[PDB]
Amino acid sequence: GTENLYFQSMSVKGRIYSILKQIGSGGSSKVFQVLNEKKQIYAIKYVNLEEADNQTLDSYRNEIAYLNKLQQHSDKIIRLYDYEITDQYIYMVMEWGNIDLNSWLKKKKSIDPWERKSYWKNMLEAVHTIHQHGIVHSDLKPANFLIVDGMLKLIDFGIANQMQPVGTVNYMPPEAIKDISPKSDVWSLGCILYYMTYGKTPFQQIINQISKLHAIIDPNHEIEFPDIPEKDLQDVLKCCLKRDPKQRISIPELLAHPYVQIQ
Ligand SMILES: CCc1cccc(CC)c1NC(=O)c1nn(C)c2c1CCc1cnc(Nc3ccc(C(=O)NC4CCN(C)CC4)cc3OC(F)(F)F)nc1-2
């Protein structure tokens, strides 16, 4: 009713799209569920550039170049079918998903270990691909993963500068708080998998943000890893959540880990 839009429409590279409903918003951006002339479903991401400075415009141009390139490198990265860039906006014709990983983790009280593992593999493949091109996301959270036919797709690369018209610290690595390295993404992914394992992020129980920030960097604040039937899973978590990035496990090391390899 009030969630669904009527008689609305838009053009991207001359091709006409019917706007069904608005499925997202963040900053000066909107995401719409659309149909093309062939009745195929897509997500059009609209970005408003009217108040963007040259540095911000460049951050959007750089992210689009990378997303259009790296999609041929891994199916764990969202499809970018087409885009229209002008001085006033960006319209990006993307792959449509039923739900994002944040919303889905909020619904599901219990996640299947086979499903949790499949999800882990998808996230590792997506992040591994962007690291191979010199990109460290540095702001990974479950909201950055779209579920498309039971498979996770990474939505963005963290390159673009979010425009102020919020951001959780729960996934922030200790080295980020101290101030960049692929290991920063390993910590954040670790927090996502810890949520899929224990039903919460490692520091979710701490209400005060400053207490939480000191808890992430404190070497004497021991992170609890309750015993679970999957000992390989427990080892992954312990290895991702090492406060020294130099001692923390690497993505190529995680891809050869028994948790991901041993049936
Ligand atoms: C534009 C904002 C932005 C800026 C910077 C960075 C990023 C990446 C995170 C982004 N954000 C984005 O770029 C972005 N945000 N969303 C939400 C989508 C995108 C791009 C592709 C895309 C494709 N399909 C979807 N679909 C849906 C995504 C999430 C939900 C959802 O939240 N469902 C909830 C279920 C529970 N109930 C109670 C509440 C709703 C439902 C969806 O499917 C639908 F079509 F059916 F609706 N979303 C997106």
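Easy rule for this one: first residue shown is 1, then count along the chain.
The backbone N, Cα and C atoms fix where each Cβ goes, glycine too.
Look at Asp139 (active site, proton acceptor): DSSP puts it in coil. Listed in sequence order, the residues of the same chain lying 6 or more apart from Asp139 (active site, proton acceptor) and placing their CB within less than 8 Å of its CB are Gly158, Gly167, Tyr171, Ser188. Sequence annotations record features per position, and here Swiss-Prot assigns active site, proton acceptor to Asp139.
Positions annotated as ATP binding site by Swiss-Prot, on the basis of sequence analysis: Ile23, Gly24, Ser25, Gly26, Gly27, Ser28, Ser29, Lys30, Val31, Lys45. Remark: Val31 (ATP binding site) has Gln22, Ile23, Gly24, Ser25, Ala43, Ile44, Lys45, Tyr46 as non-local neighbours, by Cβ distance under 8 Å and separation of at least 6 in sequence.
A coil conformation is recorded for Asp156 (mutagenesis position) in the three-state DSSP classification, outside any helix or strand. Around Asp156 (mutagenesis position), the same-chain residues at least 6 positions away in sequence with a Cβ under 8 Å from its Cβ are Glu63, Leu67, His137, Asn144. For the mutagenesis result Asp156 to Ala (Swiss-Prot position 664), the note given in Swiss-Prot is Loss of kinase activity.
Cβ neighbour count for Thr168 (mutagenesis position) (all protein chains, 10 Å cutoff from its Cβ): 14. For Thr168 to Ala (Swiss-Prot position 686), Swiss-Prot lists a mutagenesis experiment annotated as follows: Loss of kinase activity.
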Original post:
Hey, how far is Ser29 (ATP binding site) from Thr168 (mutagenesis position), Cα to Cα, in Å?
Top reply: 19
Original post:
Three states by DSSP: which one describes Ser29 (ATP binding site)?
Top reply: strand
**OP:** Rank the binding-site residues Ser25, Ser29 by the number of other Cβ atoms within 10 Å of each Cβ and report the first-ranked residue.
**Re:** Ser29
Original post:
With respect to ligand 1, which members of the recorded positions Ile23, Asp139, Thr168 satisfy a Cβ distance under 6 angstroms to one of its atoms?
Top reply: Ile23
